[PDB]
Amino acid sequence: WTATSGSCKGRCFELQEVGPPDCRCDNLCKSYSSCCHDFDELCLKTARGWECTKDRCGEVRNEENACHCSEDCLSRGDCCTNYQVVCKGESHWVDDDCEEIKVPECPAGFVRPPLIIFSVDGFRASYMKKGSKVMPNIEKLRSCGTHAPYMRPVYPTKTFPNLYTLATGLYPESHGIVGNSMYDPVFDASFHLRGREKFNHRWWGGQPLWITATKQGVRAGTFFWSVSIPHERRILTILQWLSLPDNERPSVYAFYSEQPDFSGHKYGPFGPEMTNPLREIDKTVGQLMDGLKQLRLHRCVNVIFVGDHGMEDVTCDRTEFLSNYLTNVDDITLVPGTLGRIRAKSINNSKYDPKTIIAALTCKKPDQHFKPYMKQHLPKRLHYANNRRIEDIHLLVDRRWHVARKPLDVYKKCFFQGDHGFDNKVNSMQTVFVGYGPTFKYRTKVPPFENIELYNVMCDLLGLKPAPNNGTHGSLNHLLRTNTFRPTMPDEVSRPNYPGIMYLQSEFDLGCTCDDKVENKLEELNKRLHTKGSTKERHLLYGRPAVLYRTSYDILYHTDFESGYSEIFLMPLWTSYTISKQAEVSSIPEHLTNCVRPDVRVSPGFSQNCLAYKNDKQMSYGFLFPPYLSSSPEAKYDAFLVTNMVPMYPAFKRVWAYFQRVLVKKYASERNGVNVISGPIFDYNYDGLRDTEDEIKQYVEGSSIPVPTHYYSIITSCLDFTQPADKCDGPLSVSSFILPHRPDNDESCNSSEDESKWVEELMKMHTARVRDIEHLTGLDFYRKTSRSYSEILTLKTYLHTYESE
Ligand SMILES: *[C@@H]1O[C@H](CO)[C@@H](O[C@@H]2O[C@H](CO)[C@@H](O[C@@H]3O[C@H](CO[C@H]4O[C@H](CO)[C@@H](O)[C@H](O[C@H]5O[C@H](CO)[C@@H](O)[C@H](O)[C@@H]5O[C@H]5O[C@H](CO)[C@@H](O)[C@H](O)[C@@H]5O)[C@@H]4O)[C@@H](O)[C@H](O[C@H]4O[C@H](CO)[C@@H](O)[C@H](O)[C@@H]4O[C@H]4O[C@H](CO)[C@@H](O)[C@H](O)[C@@H]4O)[C@@H]3O)[C@H](O)[C@H]2NC(C)=O)[C@H](O)[C@H]1NC(C)=O
Ligand SMILES: CNC(=O)c1ccc(-c2cn(Cc3ccccc3)c3ncccc23)c([N+](=O)[O-])c1
Ligand SMILES: [Ca+2]
Ligand SMILES: [Ca+2]
Ligand code: NA
Ligand code: NA
Ligand SMILES: [Zn+2]
């Protein structure tokens, strides 16, 4: 119930929200059907439109008008945005040359530069170039301020997940808005774009920027606008709030535009109909900047122009139907479209089996345009699993396609020509970032970055301490003129042991064998020095990784590689080696095929054993440092030490062997040497964070050897590829992966072919940031470089996407 007989007089777009049944006059009252009886009359005036004209200049104030051109309007804070231009001979903001804003130039009584976030739904990154002729205000923002060529959204590349990520710095799995549509089985409630459930605060986790501000004494405008409030009114409301007394004025504001998304769905991302929506959004930006100029705020406010996701060509005919795959299609509920989420239709149906649904959806049609995954097997870069609102079965849909349950769903619902929601590395899903104002840099281009990083920056722009989030604070310092955040490296929690030779060969009873009893004073001191760390500067180029949790581990040195060996997990946490451009690949010799050698630095009790592998009919083993890249026949023996062995399914070994034998050398050739750090990951509860020992669900049969869920590699070289990886003077370049450790290659539909036809395609799908690997291992990389720490944070957030231009 709402007692809509209260009044909005003096309350239009009030900031504090009033509680039922009292009627509301705030910017969301329409969405709740709760506005007072006179809200349209008082708050949504439209008389005479949005622009001053010559005949209105100096008019007698008429309170009915949408905006004013009377002499008093500047002090009332409610002139039309073009008032000074039409009536006082001023120029539009867009027609002024840009001039660097070296310091905030703010009116007296401003405690800080305000922040205005201008969010545009569906604004695909390539519109900045492709539409630049029809968007002069935006182009001036972009060319004069700080811009990225694009900004990566979060998955799924839908509106509600992305806007809430922008506001919180959190992945959707952590903030809880995991799609535009959701079912929460604990609440037993559904969240939908239409209707009232979405207003319940229980769906919305983390802490959004407007709450972070309020808690710390910075006032915020309300970020949401009911759809029927016209854009011109949203802008004039922001400008009016900016004219409030100091004690009442917010410091942070957001504008939201449903365009160009709304038209992009109907017409496709580059439909000829799209030009007009782009023109209109530009004109709104112009109104805001003209309005700031009239208030003498145009060199005071930081403006962020930012999109939630892009837009792809998608039509009804490019729909896959689960009814063409599944016998039991009436026993499932599908959340359809540009991603699929499957659960049981009835929790009382005990004949429902995820395994049989996955198998019926796997590589069934030659050009199949979706791929099924149990959610824990999704690429780790998506961070899309740790929430009970995310169904166990997920369908990744190819760009340009939809998935639906049955044909009748699609024609009893061709209308549309555009959609979004696909994998967030897809080029058409990328969106925009421009920052303009005193705290941003002048005419500066920055590399692409992820929208999870902006919350920290928006907190920095406002002097707020960010709530805990998934950005890496400091990684966007290069966007800013001032207000940089200067983090310190985390402290190492565990220091390594450096064991020497402590065990005789006969103390080991590991069931291993090796043909190495093949028998010099020059060469003996030499091998001793390698075991003491004499080649370590070649193979550990950026310092040893720091271990950020309590554990017991050993540093082990060798001619060709260095490792940090966990006495708890019985394998390395990391193995580091450098391969120069000139390195040669060799084979594993015949006499060494099944060679595993005890490591006399590490006790039998802290070692793996061969007999467990022999007995585990499912499980084989591989090596972290690859024997193929040994520097000499004699150094190759080091590669067969039991301390370099890790458990691997035979199907996985196909992938790993090709990576090690072919791809490492290929990258060394292309990049002028590479430094590689490889290791295991254990994430059995799919939370993106390192498992403790007591979370491990699977061991090599009969043993305490834990089975990794994933294997990572971090591959680092010099950004200036004219310098070798091991003698780099300047910035680094990196690519990384987190490969799922699976007992089959069902993910790769072409896996019966030669590895040259499918392995690298698998690795590109599982591309990762160094930061992803850090969360998953509790290690901290790049501790000893010549580079600034902020620069290294940016490197750790880089994702190599393999998307074309
Ligand atoms: C991305 O950044 C985020 C933010 O930093 C990272 O997320 C944090 O990770 C922490 C570890 O997973 C986690 O810390 C836990 O907090 C528990 C208290 O949680 C509440 O309070 C906080 C603070 O206000 C709040 O933010 C939480 O909000 C979550 O929960 C509600 C749902 O009820 C949601 O609305 C909200 O969206 C959010 O959900 C997300 O997180 C939860 C987990 O908290 C998930 O389950 C959801 O799926 C979703 O992803 C909460 O309201 C605290 O109780 C935990 O402590 C337990 O575990 C420790 C281990 O150290 C143990 O010592 C304790 O005894 C305790 O164990 C007991 O409970 C167990 C489970 O019932 C039981 O088995 C034991 O036997 C014990 O009884 C823990 O400290 C922190 O909450 C989240 N924060 C957020 C916002 O998500 C995230 O890791 C980053 N991602 C990456 C990849 O880096
Ligand atoms: C048909 N869909 C709509 O009309 C529509 C869809 C989404 C939103 C919306 C606005 N913010 C606030 C905001 C603004 C800028 C940056 C971050 C956050 C969100 N934060 C989370 C989820 C949805 C929204 C609104 N809106 O303005 O209320 C309308
Ligand atoms: Ca959107
Ligand atoms: Ca984990
Ligand atoms: Na075996
Ligand atoms: Na396969
Ligand atoms: Zn949309």
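Residue numbering for chain A follows Swiss-Prot, covering 51-463, 468-573, 576-591, 617-886 in order.
This deposition comes from X-ray crystallography, 1.6 Å.
Here the Cβ of each residue, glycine as well, is placed from N, Cα and C on the backbone.
Straight from Swiss-Prot, the features:
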type    : residues                               : note
MUTAGEN : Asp171 to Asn                          : Abolishes lysophospholipase D activity
MUTAGEN : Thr209 to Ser                          : 15% of wild-type lysophospholipase D activity
MUTAGEN : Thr209 to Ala                          : Abolishes lysophospholipase D activity
BINDING : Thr209, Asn230, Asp311, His474         : 1-hexadecanoyl-sn-glycero-3-phosphate binding site
BINDING : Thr209, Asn230, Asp311, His474         : 1-(9Z-octadecenoyl)-sn-glycero-3-phosphate binding site
MUTAGEN : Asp311 to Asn                          : Abolishes lysophospholipase D activity
BINDING : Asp311, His315, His474                 : Zn(2+) 2 binding site
MUTAGEN : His315 to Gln                          : 20% of wild-type lysophospholipase D activity
MUTAGEN : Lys430 to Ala                          : Impaired secretion. No effect on lysophospholipase activity
BINDING : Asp764, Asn766, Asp768, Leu770, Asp772 : Ca(2+) binding site
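Across the unmodelled segment of 4 residues, the C-alpha atoms of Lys463 and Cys468 are separated by 10 Å. The C-beta environment of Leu770 (Ca(2+) binding site), restricted to residues of the same chain at least 6 apart in sequence and closer than 8 Å, consists of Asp764, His856, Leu857. What surrounds the 1-(9Z-octadecenoyl)-sn-glycero-3-phosphate site, by Cβ distance within 8 Å of the Cβ centroid and not counting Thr209, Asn230, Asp311, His474, is the set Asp171, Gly172, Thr207, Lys208, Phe210, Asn212, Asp358, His359, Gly475 from the same chain.
When the Cα of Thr209 (mutagenesis position) is compared against those of the binding-site residues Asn766, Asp768, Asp772, the shortest separation belongs to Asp768. The two recorded residues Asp311 (mutagenesis position) and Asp772 (Ca(2+) binding site) have their Cα atoms spaced 41 Å from each other. Listed recorded positions: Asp171, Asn230, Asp764, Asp768, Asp772. Those with a CB atom under 6 Å from ligand 2: none.
Least crowded of the recorded positions (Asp171, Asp311, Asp764, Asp768), judged by neighbouring Cβ atoms within 10 Å of its own Cβ: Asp768. Within 10 Å of the C-beta of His315 (mutagenesis position) there are 18 other C-beta atoms, taking all protein chains into account.
Long-range Cβ proximity for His474 (1-hexadecanoyl-sn-glycero-3-phosphate binding site), meaning a same-chain Cβ under 8 A and a gap of 6 or more residues, is found for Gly172, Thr207, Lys208, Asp311, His359, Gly360, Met361, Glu362, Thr388, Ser482, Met483. Cβ contacts within 10 Å of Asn230 (1-hexadecanoyl-sn-glycero-3-phosphate binding site), excluding its own Cβ and spanning all protein chains shown: 17. Secondary structure from DSSP puts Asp171 (mutagenesis position) in a beta strand. With respect to their backbone Cα atoms, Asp768 (Ca(2+) binding site) and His315 (mutagenesis position) stand 34 Å from each other. All protein chains considered, the CB of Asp772 (Ca(2+) binding site) has 20 other CB atoms within 10 Å. Straight-line distance between the Cα atoms of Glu573 and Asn576 is 10 Å, even though 2 residues between them have no modelled coordinates. Surrounding the centroid of the Cβ atoms of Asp311, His315, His474, where the record places Zn(2+) 2, the chain contributes additional residues within 8 Å, namely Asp171, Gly172, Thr209, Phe312, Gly314, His359, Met361, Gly472, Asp473. Other than the site residues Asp764, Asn766, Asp768, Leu770, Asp772, same-chain residues with C-beta atoms no more than 8 angstroms from the centre of those residues' C-beta atoms, the Ca(2+) site, are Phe763, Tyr765, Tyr767, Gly769, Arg771, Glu776, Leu857. Considering other CB atoms within 10 Å as the measure, the emptiest surroundings among the recorded positions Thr209, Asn766 are those of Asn766.
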